[PDB]
Number of protein chains: 2
Amino acid sequence: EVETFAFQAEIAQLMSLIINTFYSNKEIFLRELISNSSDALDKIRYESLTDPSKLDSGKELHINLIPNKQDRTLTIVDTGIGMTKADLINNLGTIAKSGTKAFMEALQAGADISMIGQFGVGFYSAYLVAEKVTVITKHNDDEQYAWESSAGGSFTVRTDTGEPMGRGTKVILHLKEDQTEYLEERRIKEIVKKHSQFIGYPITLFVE
Amino acid sequence: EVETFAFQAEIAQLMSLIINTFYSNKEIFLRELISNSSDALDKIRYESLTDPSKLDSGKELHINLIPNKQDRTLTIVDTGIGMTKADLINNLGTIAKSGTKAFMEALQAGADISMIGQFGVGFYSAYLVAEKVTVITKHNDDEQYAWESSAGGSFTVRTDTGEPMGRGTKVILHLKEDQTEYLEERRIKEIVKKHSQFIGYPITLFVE
Ligand SMILES: CC(=O)Nc1cc2nc(N)sc2cc1C
Ligand SMILES: CC(=O)Nc1cc2nc(N)sc2cc1C
């Protein structure tokens, strides 16, 4: 039922660096996760241009932000292309090995952590604020899977039992105890407005 | 031998807006074309992770900048994934219709033209400096094609007779007469350094 995998060495390094480096500008995590969602939504849109049946799993193309103070979770949901089992195992469809190298050579030459997205490993910025991340995904060519990691060198993949989602990806951020500001409506709004105001898909901030 | 196609209405509008709007910060075109090249290079890299034979058409992953003062051309060459005939016809593999809408709603709300890349139509920024653009491309699943457009509502596609390129995409910018500064070594260097210093693939600026 549950497979456990080792992160590649470069990715494990990246995650340990995100977790342990003092860096106050943590809010960028949300920009990078919304930007990944927008990329994935572009992808199914593009595909549907030539094969409309691709959207039979769902025609609405949107991003939802869902805070939950009781579980201490912030979830980013999109109806993008989703990920197959293989994509999830391949560092979530990232070029994470070569991107991590290029990120850390960039950091050697004066970049800061907010430029992570430029190396195609912006996902891992989730670890600025989360002690654990759970990704639920469904791609048209595969079944629903759950990926999970509390970092520490390893992740899991299983088939996901819960609510079918039709098509796309849900990132559930189990927030660090001192990072609950990212569950507040006003804070989320500020951040979206500041860093993601022109995203071309509607972003709905859910209330509690 | 040569097929002629109409741009979609939204794209034709976009191109006319790029061509006719007064906007002094034209240099951004190069950032956006390098960023497209980096995306395409990421794509073949990703694909090769699971199928190494994808790189039989060429293992080197790089971007070349080639100025030619005699032809008044600036060419951006990459060894990325390339484009199939169908991608080229579909506005160069862009979501150009929905992206153009989102770009122009963004411009209504205070964005400037330099944010074009955020709507996935950054290619068309070529028209800030070029009176004509020629794209030569080769994808592993298809033959070599040449796309061309001087804007004006139409583009052409033909099979390309010339030098085989193995795999990737070449953008040839036939520069406007008053935009020859983008053929000068010092200028290209300044622009790459300013806007593309952390791209993760080597960028080679050719001399004349
Ligand atoms: C096939 C593909 O590109 N899948 C994909 C979807 C996706 N959705 C997100 N929200 S991050 C993400 C990453 C990948 C690779
Ligand atoms: C298949 C695919 O994504 N092709 C692709 C390659 C490409 N190369 C560039 N330099 S722009 C570009 C656009 C597309 C769609």
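We number chain B the way Swiss-Prot does; in order, the residues shown are 16-223.
Structure determined by X-ray crystallography, 2.0 Å.
The backbone N, Cα and C atoms fix where each Cβ goes, and this holds for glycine too.
Per Swiss-Prot, mutagenesis B:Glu47 to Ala is noted as: Strong ATP-binding. Strong interaction with HSF1, HIF1A, ERBB2, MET, KEAP1 and RHOBTB2. No effect on interaction with TSC1. Among the sequence features in Swiss-Prot, the mutagenesis site B:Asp93 to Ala is noted as follows: Impaired ATP-binding. Strong interaction with HIF1A, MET, KEAP1 and RHOBTB2. Loss of interaction with HSF1 and ERBB2. Los of interaction with TSC1. For the mutagenesis of B:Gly97 to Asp, Swiss-Prot gives this note: Abolishes ATPase activity. The structure shown keeps the original residue.
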Structural state of B:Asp93 (mutagenesis position), classified by DSSP into three states:
strand
Measuring Cα to Cα, how many angstrom lie between B:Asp93 (mutagenesis position) and B:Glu47 (mutagenesis position)?
13
Do me a favour and check the Cα-Cα span between B:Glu47 (mutagenesis position) and B:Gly97 (mutagenesis position); whole Å is fine.
17
Identify, among the mutagenesis positions B:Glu47, B:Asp93, the residue whose Cβ has the fewest other Cβ atoms within 10 Å in this structure.
B:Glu47
Other C-beta atoms that fall within 10 angstroms of the C-beta of B:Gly97 (mutagenesis position):
28
Which of the three DSSP-derived classes (helix, strand, coil) applies to B:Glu47 (mutagenesis position)?
helix
